[PDB]
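Here's the structure, in structure tokens; my notes come after.
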There are 2 protein chains.
Amino acid sequence: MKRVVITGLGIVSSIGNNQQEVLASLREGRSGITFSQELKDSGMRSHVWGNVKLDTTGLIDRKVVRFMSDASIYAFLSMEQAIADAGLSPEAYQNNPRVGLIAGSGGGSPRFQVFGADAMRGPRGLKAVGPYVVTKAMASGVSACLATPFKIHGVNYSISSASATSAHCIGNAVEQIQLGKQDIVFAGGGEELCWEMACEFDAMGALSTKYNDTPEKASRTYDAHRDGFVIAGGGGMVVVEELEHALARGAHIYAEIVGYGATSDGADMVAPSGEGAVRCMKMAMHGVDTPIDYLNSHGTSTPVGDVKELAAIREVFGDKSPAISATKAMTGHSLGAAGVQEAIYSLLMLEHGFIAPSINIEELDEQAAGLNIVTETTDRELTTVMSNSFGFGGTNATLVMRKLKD
Amino acid sequence: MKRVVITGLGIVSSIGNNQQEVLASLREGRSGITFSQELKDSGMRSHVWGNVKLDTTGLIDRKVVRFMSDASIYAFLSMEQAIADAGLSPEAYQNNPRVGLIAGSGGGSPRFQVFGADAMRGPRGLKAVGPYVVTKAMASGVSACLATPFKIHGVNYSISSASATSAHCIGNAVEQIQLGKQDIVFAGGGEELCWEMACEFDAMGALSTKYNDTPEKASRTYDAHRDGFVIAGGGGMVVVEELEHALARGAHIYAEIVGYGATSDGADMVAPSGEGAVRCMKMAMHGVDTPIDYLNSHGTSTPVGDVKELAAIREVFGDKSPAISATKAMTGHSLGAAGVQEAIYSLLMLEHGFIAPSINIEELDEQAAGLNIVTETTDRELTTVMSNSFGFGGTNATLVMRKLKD
Ligand SMILES: *C(=O)CCCCCCCCC
Ligand SMILES: *C(=O)CCCCCCCCC
Ligand SMILES: [O-]
Ligand SMILES: [O-]
């Protein structure tokens, strides 16, 4: 019965290191994909990625960063921005039982898990591994590494669900508030970018391989010649807060979360069934009386994936389908961080009245025919937006956000 | 609002491959710790572990097991058990939107993350890696690999929180039911046992190393000479169900979950603060009118950990201390699977009227003075039990289970 809003955001992504940079990129349809020497040298076929253009060296206190992996670093920087953007002072959120944190990653830290085994197998054994690998490699690193330094006393854990990870963290945060257990929950996620993890996707043929020479055109959701997704990394964090608590401190409210769906396909391990997506979106729209103005699709730019979701979208909206665009064409697929980052791109579109373009569509796929997929930045007043996140294991998450009435 | 009960359980641990075996071990105070040739050969100082004494070969269909890591295999086997024990048939939990799964692990699969890296750096490259490493290495593997073959259509994700992982999974399941979103939720988790992961703990001096010659005495919670925990693996899974729905099908009810606490220390990265534990136990007890008869402590057998919890317990119960015993003294520390396995040991004690002994205590720690620590199997009619789980990153979880009035 309690209402939930988002009052702060922070983000470190392939298209910007803060909301101002991300905003500019979204408006210009600027690609964040670059050529990766690291990937080429690893022997992978996919040589493109959506990397965070930022040197994180010295940006975090040494006694804190020694426990963190990149996913944690990205999520940490995103949280610092979110706190600042939310206008929360230490005495408000620190050592407060009503303030928690729910953030996770898709793979934890393959890089440090491998570093650990490599070091152990060297002549120095244990001495070479060091005492900080566990907090870097454990799956809950993103939450453990942020909750501790920020003095969080409320809920503290990570939710992981492949590409839906950070979307579920936000949804669960919403539930914590609706249950009256928390007033504020920092929700988000992070994902490192490395060949140790990337090669695994390359091995199953999930990554784009035909456009290494033109990195900016590799990610091309809904294009007839898409050939897999482009791996990316980074972090994002949003401040999920109970409505009255937010109004009481005169917070800036981006939007209210009015719908959250989380379903399971129970079918295929790697491909969506579409059936689960239909249920997920319908569940998220239950109770939402206003139409969806814009839908930030999951669209990873994969042959099967993009169309399964388009079919699900046709079945749910029929002849009233919303404007659609896949930001992954610009950013790439950040996996664990995708959910929160795309929620942020959607909040920015809602806050600034515009629809980011779905770029790189030279030839539209037959199955996308008739849908209103925006291909050029369009100014427009949005009121209700939806964002999809579907991960391996048939896990689905959908978030619906709406502007707060005047 | 709605009440929640546990109507089934499954388990695979160092002291038994099913509840019958576990009961026998618990009643006799038998250790599941053995010498590990694998750990010794890896170059570690700790050579003991709580291994699953079971050959999994052929226990799972080839088409399904090919996507799984050991954590998933253990959780999968535990779920089959739980389904049978709960008296559920396929059409009752399959393709059912009201039925979900929340299970996780603490480290995902260090073994396969390393396997992919090694394979990739080899003469075969991508071909040696194979197309199944992603689902084996991702942090959400335990939930993805179970929800797909069991045709789950409800919620589907993993919660990871170090040693508190499977405890938060159960608590989150309770919430999903209280929210009226699900009628049944399979909750639990698993953790693989391997040197790739173990060496990381040894590297930070967390594992027992002075008792390799006498494996069964290495894990000695509360003993003055404890020197770290003994790592273990395995899985566990419970059927969390809405009360009226369970009665309507004549299910066997082990107990009602009357309390669930989830807090954060916001203090130290590796050591509990004590304060967070206090708040967690008090939170789980709020509204529970009956006294706590038994407390299955976290007690990992570490110098600092064991006492912090003892201080917290004393802070919460003063002199009306409940009966206490650390089962890890017998089983070892199963990390991500500890939460659900220990909840299961407690349910068995509640079910069969006895208190499992806290073994290997030759010289009780002074700081344990004045507390009711049970060192010998005691038949006693139990009614309300509590189980603590505290993990790295200062994440806490407490579960309170009570017999249902006839
Ligand atoms: C989204 O479901 C695509 C697959 C993401 C898997 C999660 C990351 C795992 C990294 C080892
Ligand atoms: C409980 O918190 C003890 C430490 C558990 C760490 C998480 C499992 C290991 C991940 C690599
Ligand atoms: O997403
Ligand atoms: O535990």
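Determined by X-ray crystallography, 2.4 Å, according to the entry header.
Cβ atoms are placed via backbone N, Cα and C, with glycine included.
Under the heading active site, for beta-ketoacyl synthase activity, Swiss-Prot lists B:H298 (among others), citing sequence analysis as support. Mapped onto three states, the DSSP output places B:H298 (active site, for beta-ketoacyl synthase activity) in coil.
Counting only residues at least six positions away in the same chain, the Cβ atoms of B:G50, B:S163, B:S219, B:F229, B:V230, B:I231, B:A232, B:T300, B:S301 sit under 8 Å from the Cβ of B:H333 (active site, for beta-ketoacyl synthase activity). Here Swiss-Prot flags B:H333 (among others) as active site, for beta-ketoacyl synthase activity, drawing on sequence analysis.
According to Swiss-Prot, the natural variant B:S140 to F carries this note: In strain: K1060 / fabB5. Reduced to three states, the DSSP call for B:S140 (variant position) is coil.
Looking at Swiss-Prot, you'll find the natural variant B:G299 to S noted as follows: In strain: MA-1 / fabB3.
Under a cutoff of 8 A between CB atoms, and with a sequence separation of 6+ in the same chain, the neighbours of B:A329 (variant position) are B:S31, B:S219, B:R220, B:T221, B:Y222, B:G299, B:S301, B:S358, B:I359, B:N360, B:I361. Natural sequence variation is annotated in Swiss-Prot for B:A329 to V, with the remark: In strain: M5 / fabB15.
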Q. Name the residues of the same chain, 6+ apart in sequence, whose Cβ is under 8 Å from the Cβ of B:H298 (active site, for beta-ketoacyl synthase activity)?
A. B:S163, B:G305, B:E309, B:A326, B:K328, B:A338, B:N388, B:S389, B:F390
Q) Where does B:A329 (variant position) sit in the DSSP three-state scheme? A) helix
Q. Using a Cβ-Cβ cut-off below 8 Å, which of the recorded positions B:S140, B:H298, B:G299, B:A329 are near chain A?
A. B:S140
Q. Out of B:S140, B:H298, B:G299, B:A329, B:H333, which recorded positions lie by ligand 4, with a C-beta less than 6 Å from some atom of it?
A. B:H298
Q.
I'd like to know which of these variant positions, B:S140, B:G299, is least surrounded, judged by other CB atoms within 10 A.
A. B:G299
